[PDB]
Amino acid sequence: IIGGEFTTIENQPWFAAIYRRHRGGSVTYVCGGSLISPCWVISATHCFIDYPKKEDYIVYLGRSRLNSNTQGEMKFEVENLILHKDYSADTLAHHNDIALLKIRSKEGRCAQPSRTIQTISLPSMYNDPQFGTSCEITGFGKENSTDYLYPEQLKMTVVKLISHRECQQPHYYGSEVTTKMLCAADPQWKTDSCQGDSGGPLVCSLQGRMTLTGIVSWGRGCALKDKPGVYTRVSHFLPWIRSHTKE
Ligand SMILES: CCOc1ccc(OCC)c(NC(=O)c2cc(C)c(OCCN)c(C)c2)c1
């Protein structure tokens, strides 16, 4: 997150922290996620597409710091790693950038909600806030483009939804942005998602409900003028989600 504030998990209880274990015993941070039900975390496919083996991953819930423990945190294995069949990647865009991780602790259980661990509601079919709506992003991503390490402490910021018309101008993203995507940005271009924020929630208040409107997906650089953060438009993937969170 470029700009914004540091935060703690109690303010983003659905936030999931996703890491990968390597040969040798080292763990690196991969991407953020969001708990949508006790056994299910939603994230972005581009996060896993190169290393699709579900045994390499660790998922934390109730976690505020990158490399240290938080009181109340809970650690999960990935029982099932589902990537989108039609996922793809051009120069800038990822298409169908959406993944499902089925989580279970070492004792075979799903998440237990607590003050620091909660689910976030999905949106209803094609029901999005209007443009100019303020929404929040959360992540462990870079605080500056020149950074080579991620912050140790969770951050959040508030961005505004940008119209498809605005986002589809030649000098923005032209036709690279589709209807299955949403743009969001700071009107003064000082706060943004960045590398390492991939997979995390774009949360908007929808009809009085905190709603998972977007998933951090792509963009050109970080807080660049005329270059918004691009997000998977969750409301357009409800059937995909519904079908893979079953049997
Ligand atoms: C495990 C991560 O393997 C990846 C593979 C491919 C990847 O993409 C290439 C287009 C990415 N994405 C990024 O590195 C990335 C970069 C930026 C600048 C970014 O912020 C844009 C919004 N300001 C985001 C969200 C992700 C990650």
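Going by Swiss-Prot, the residues shown for chain A are 179-425, listed in order.
Header says: X-ray crystallography, 2.0 Å.
Using the three backbone atoms N, Cα and C, a Cβ is placed for every residue, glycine included.
Features reported for this protein in Swiss-Prot:
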type: ACT_SITE; residues: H224; note: active site, charge relay system
type: ACT_SITE; residues: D275; note: active site, charge relay system
type: ACT_SITE; residues: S376; note: active site, charge relay system
type: MUTAGEN; residues: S323 to E; note: Abolishes phosphorylation, proadhesive function and ability to induce chemotactic response; when associated with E-158
Return only the integer: C-alpha distance in Å from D275 (active site, charge relay system) to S376 (active site, charge relay system). 10
According to DSSP, collapsed to three classes, what secondary structure does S376 (active site, charge relay system) have? coil
Of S323, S376 (the recorded positions), the residue whose Cβ has the fewest other Cβ atoms within 10 Å: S323
Cα-Cα distance linking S323 (mutagenesis position) and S376 (active site, charge relay system), given in Å to the nearest integer: 14
Counting across all protein chains, other CB atoms within 10 angstroms of the CB of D275 (active site, charge relay system) number 29
What does DSSP say about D275 (active site, charge relay system): helix, strand or coil? coil
Cα of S323 (mutagenesis position) to Cα of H224 (active site, charge relay system): how many Å, rounded? 19
Using DSSP and collapsing to three states, where does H224 (active site, charge relay system) fall: helix, strand or coil? helix
Tell me the coarse DSSP state (helix, strand, coil) of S323 (mutagenesis position). coil
Let's check the environment of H224 (active site, charge relay system): how many other CB atoms sit within 10 Å of its CB? 23
